[PDB]
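Okay, so here's the structure we're looking at.
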Amino acid sequence: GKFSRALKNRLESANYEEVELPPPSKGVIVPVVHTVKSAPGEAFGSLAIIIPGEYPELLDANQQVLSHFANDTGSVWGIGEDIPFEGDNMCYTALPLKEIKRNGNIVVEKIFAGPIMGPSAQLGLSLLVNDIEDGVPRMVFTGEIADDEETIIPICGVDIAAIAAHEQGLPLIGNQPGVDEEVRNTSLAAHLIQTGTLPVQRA
């Protein structure tokens, strides 16, 4: 459960083959919690960017798995479970995001670990295939999407994910306390991408 700087440094010491890529045509950022059975009760966070195209070769071989959106409608390299909603008939890769730059260039690297498990990348993925057209929103999304494709189900480890977002100067977005801007549902998340920041009230 708890944030461990010691786990972070020991696992991240093995990160390798850093590379800089041009700006994605679009993308979305999500947080990942890292654990290992022999470090019980410890965890730390990182960010992943999900971009168009097939780049299994940029991933550690243990992440070179392909998971599919529902029915015919596209797939993502690097994620470990199927996605219960339709995509937009595009192929994506989920890459460890080391840095996203001023000019949009992304710095990606390999990590020694399995693929991205669990349902908390679903808010991101849903926004990516339904609402994002161009660019990468400068924010980090976290949450499971219900059957209605509107309700956002909250995650454990929101503190870990926050740390991970803040490291890179980005806000955490989700439907729970601990996040920087709360979004009750997917369509409020999509409105946030449009406004870019939370609207302000002055009386």
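Numbers in chain A come straight from Swiss-Prot, and the residues shown are 514-716, in order.
Determination method: X-ray crystallography, 2.2 Å.
Using the three backbone atoms N, Cα and C, a Cβ is placed for every residue, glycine included.
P565 to R appears in Swiss-Prot as a natural variant; the accompanying note says: In strain: Isolate Mason. The Cβ of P565 (variant position) has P537, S538, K539, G540, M603, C604, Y605 as same-chain neighbours under 8 Å, each 6 or more residues away in sequence.
The C-beta environment of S633 (mutagenesis position), restricted to residues of the same chain at least 6 apart in sequence and closer than 8 Å, consists of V543, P544, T655, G656, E657, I668. Under its mutagenesis annotations, Swiss-Prot gives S633 to A, Q or T the following note: Complete loss of protease activity.
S633 to C appears in Swiss-Prot as a mutagenesis experiment; the accompanying note says: Partial loss of protease activity. DSSP gives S633 (mutagenesis position) a coil state; it is part of no helix or strand.
Taken from Swiss-Prot, the feature active site, nucleophile covers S633, and the record attributes it to experimental evidence.
Residues within less than 8 Å, Cβ to Cβ, of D672 (variant position) and separated from it by at least 6 positions along the same chain comprise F516, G691. Under its natural variant entries, Swiss-Prot includes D672 to A with the note: In strain: Isolate NVI-016.
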